[PDB]
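Colleague: My questions will all concern the structure given below.
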Amino acid sequence: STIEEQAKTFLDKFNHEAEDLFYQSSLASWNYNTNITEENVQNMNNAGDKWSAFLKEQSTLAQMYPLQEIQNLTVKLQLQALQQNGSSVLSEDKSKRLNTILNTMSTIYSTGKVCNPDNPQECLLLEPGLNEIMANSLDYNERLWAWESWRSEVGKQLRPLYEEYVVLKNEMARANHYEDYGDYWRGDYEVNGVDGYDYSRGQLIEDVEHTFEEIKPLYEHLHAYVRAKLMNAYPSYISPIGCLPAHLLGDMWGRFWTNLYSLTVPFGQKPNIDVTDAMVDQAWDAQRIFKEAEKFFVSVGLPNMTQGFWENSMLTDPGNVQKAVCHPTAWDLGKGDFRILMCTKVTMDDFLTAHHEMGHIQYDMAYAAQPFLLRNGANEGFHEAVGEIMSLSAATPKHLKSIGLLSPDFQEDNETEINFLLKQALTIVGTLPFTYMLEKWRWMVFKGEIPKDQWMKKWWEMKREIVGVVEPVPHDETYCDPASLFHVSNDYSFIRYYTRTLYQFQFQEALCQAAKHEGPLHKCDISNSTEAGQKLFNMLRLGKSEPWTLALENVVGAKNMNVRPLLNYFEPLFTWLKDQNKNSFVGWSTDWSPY
Amino acid sequence: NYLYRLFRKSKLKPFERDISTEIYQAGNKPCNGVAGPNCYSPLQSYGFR
Ligand SMILES: *[C@@H]1O[C@H](CO)[C@@H](O[C@@H]2O[C@H](CO)[C@@H](O)[C@H](O)[C@H]2NC(C)=O)[C@H](O)[C@H]1NC(C)=O
Ligand SMILES: *[C@@H]1O[C@H](CO)[C@@H](O[C@@H]2O[C@H](CO)[C@@H](O)[C@H](O)[C@H]2NC(C)=O)[C@H](O)[C@H]1NC(C)=O
Ligand SMILES: *[C@@H]1O[C@H](CO)[C@@H](O)[C@H](O)[C@H]1NC(C)=O
Ligand SMILES: *[C@@H]1O[C@H](CO)[C@@H](O)[C@H](O)[C@H]1NC(C)=O
Ligand SMILES: *[C@@H]1O[C@H](CO)[C@@H](O)[C@H](O)[C@H]1NC(C)=O
Ligand SMILES: *[C@@H]1O[C@H](CO)[C@@H](O)[C@H](O)[C@H]1NC(C)=O
């Protein structure tokens, strides 16, 4: 009779037909991803079309229920998720132009081929070749040529496209009652209507700043050490007082620093904790790897894996005749169907990645009971954090000695700990200033704080001021240097990695104090502790029904992002970096002194 | 071909059966027999796979 009961009945109808159509869509997407054949392509296209059509008509019928007179938080959250107009709020011409722009950005990024002048008979693509040269080569001018050529070509062909893209997305966000597209992206963390756990769209930027201000000493020490080692690698090009050259960061864009472990090793004489040899000697197939991951998850208290998971998942590469996507992906088909698409091999890596994806599947299983439109993470960071904590716990020397991969007489001295923490720092602490800088640049360019003709000059300045990386040559506005990255060219949010990074170590501290660990945080294992699995499961079951602040209070006892677990994780490495940076200068200058 | 009743005005008594296919009127406006906004057919299909 009231609006709320109408909303409940409409949501029941929507949930039933949504789960059926979503299952058909996910099954067709799975059949395309495990079997790349043209009939599977057209089946996936038809199912995706019928799903987008359904979610469109149902959103049209869903916007007839105003939210101000609904008091139930679950119904309000589901209707808030359903009533989003996306790109439909514009006119048909502008919407079609926006989709055309997005498609052509995708095709330019995917099929972008940049090669050497005077040798045009064949050319090199980004994914097969550019990652290799930019991640393994030690030649300065070769990396400079590849870096400058790719950014030059892609920037000249993508700058007017991004120029129209920012305007169209800004109009889309402002028609959808948002300040800018940055506010639209920050709206995922917004919590409204719950007392005490309220979180605003605008608060995220200062929270990120407040965490980064405490990130800065550790990052500065790491930067100084990396700079010194690269000075050993490249003698005259890098300055003691200046920033790092941009094409020497181990990746195409400087997102990860994990490719510098060979050059920046603390103790090269000590071996690593690679256990691939023990797996290949004892014949650990992919099935037993997933069974060991299952054993870890039943050790911590979470449910076992379903029968349909073992029956329907393709945990091995099928062969040459049948082509499949090799990307590790966890699939939540729905209707109680959970699968993992992973071309598993025998490696320490794929073992950790299997733990990561099974963490994803456990997260998807806990929240299954929830309604369909709330079957997601509370924010975009929790879903990857709950897999990365499993990847953290499974890589410990204690866990490898428990399951027999590592010898029981293995001596864990401080040098291998320093080595492990530095690899983890290059992978984790290295991506934080780049992520914060890129997201803050995107927020200001959507907000209009950065003038249209001042993009590159502002971006490079921030790279000098935040990341401590200098450009090789000056770039004018004919280039679009941010747009060379996959996430920004294809309309993806980037702050999820920063939030995931913080939530990872927060969850890790909460579980390790729950499991009574008496040593340093990096040695901790959550195996056989059921109180820690229960503490985590109290957050996993919620899904998106509760605020992410409430879920964080459920796990770590705090309702806001904290940077203390990350610095507590890297504390011995922090002391070591303080000890060996006495001769060198910590910190950087924004001048162009290296190049 | 397997259906279940999702919408009914009142709860069922023990050992009772309802075969009615009447459009469930969830709002204030009469449905008039034709399916439309706030008017849902009560029998939903069990799409078994
Ligand atoms: C999504 O788009 C629809 C269609 O424009 C919006 O519905 C209109 O809202 C305005 C303002 O309240 C009304 O004056 C119109 O009469 C509505 N039209 C229809 C057909 O209902 C809807 O408000 C938009 N929702 C959001 C969240 O932006
Ligand atoms: C978690 O519990 C299991 C089961 O009790 C432990 O596995 C045992 O470890 C002891 C080590 O002294 C062996 O003697 C037993 O044979 C093992 N039993 C089985 C069934 O494997 C395991 O070590 C515990 N700890 C961790 C970190 O997994
Ligand atoms: C993959 O697709 C081909 C196309 O005909 C089909 O013959 C084959 O059986 C499929 N494989 C599986 C595992 O379904
Ligand atoms: C919200 O609705 C659900 C069912 O749709 C119900 O289980 C829950 O108790 C309701 N919450 C409140 C606060 O009324
Ligand atoms: C499922 O977990 C229980 C413990 O909760 C265990 O005893 C049982 O063996 C597991 N099932 C399988 C098939 O291993
Ligand atoms: C490791 O511990 C030994 C013994 O205290 C000490 O002499 C050595 O300097 C330490 N090394 C590092 C890298 O901390």
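Following Swiss-Prot, chain B residues are numbered 450-498, in order.
Method on record in the header is electron microscopy, 2.7 Å.
Yeah, the Cβs are placed from backbone N, Cα and C, and that goes for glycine too.
In case it helps, Swiss-Prot gives these features for our protein:
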VARIANT   B:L452 to Q  In strain: Omicron/BA.2.12.1
VARIANT   B:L452 to R  In strain: Delta/B.1.617.2, Epsilon/B.1.427/B.1.429, Kappa/B.1.617.1, Lambda/C.37, 19B/501Y, Omicron/BA.4, Omicron/BA.5, Omicron/BQ.1.1; Contributes to cellular immunity evasion and increases infectivity
MUTAGEN   B:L452 to R  Increased resistance to neutralizing antibodies. Decreases HLA binding to NF9 epitope. Increased binding affinity to human ACE2
VARIANT   B:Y453 to F  In strain: B.1.1.298
MUTAGEN   B:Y453 to F  Decreased HLA binding to NF9 epitope. Increased binding affinity to human ACE2
VARIANT   B:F456 to L  In strain: Omicron/EG.5.1
MUTAGEN   B:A475 to V  Increased resistance to neutralizing antibodies
MUTAGEN   B:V483 to A  Increased resistance to neutralizing antibodies
VARIANT   B:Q493 to R  In strain: Omicron/BA.1, Omicron/BA.2, Omicron/BA.2.12.1
MUTAGEN   B:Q493 to N  Reduced host ACE2-binding affinity in vitro
VARIANT   B:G496 to S  In strain: Omicron/BA.1
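Describe the structural context of these features.
Modeller: In the three-state DSSP scheme, B:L452 (variant position) falls into the strand class.
The 10 Å shell around the Cβ of B:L452 (variant position) contains 11 further Cβ atoms across the protein chains shown.
For B:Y453 (variant position), the count of additional Cβ atoms within 10 Å of its Cβ stands at 10 [all protein chains shown].
Sequence-distant neighbours of B:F456 (variant position) (same chain, 6+ apart, CB under 8 A from its CB) are B:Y473, B:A475, B:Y489, B:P491.
The DSSP secondary structure for B:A475 (mutagenesis position) is coil.
B:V483 (mutagenesis position) counts 7 other C-beta atoms within 10 Å of its own C-beta, drawing on all protein chains shown.
Non-local contacts of B:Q493 (variant position) by the CB criterion (under 8 A, 6+ apart in sequence, same chain) comprise B:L452, B:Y453, B:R454, B:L455.
Same-chain residues at least 6 positions away in sequence with a Cβ under 8 Å from that of B:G496 (variant position) are not found in this chain.
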Colleague: Of these recorded positions, B:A475, B:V483, B:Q493, B:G496, which are close to chain A by the rule of a Cβ under 8 Å away?
Modeller: B:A475, B:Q493, B:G496
Colleague: Using DSSP and three states only, what is B:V483 (mutagenesis position)?
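Modeller: Looking at the DSSP assignment, B:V483 (mutagenesis position) belongs to neither helix nor strand, so coil.
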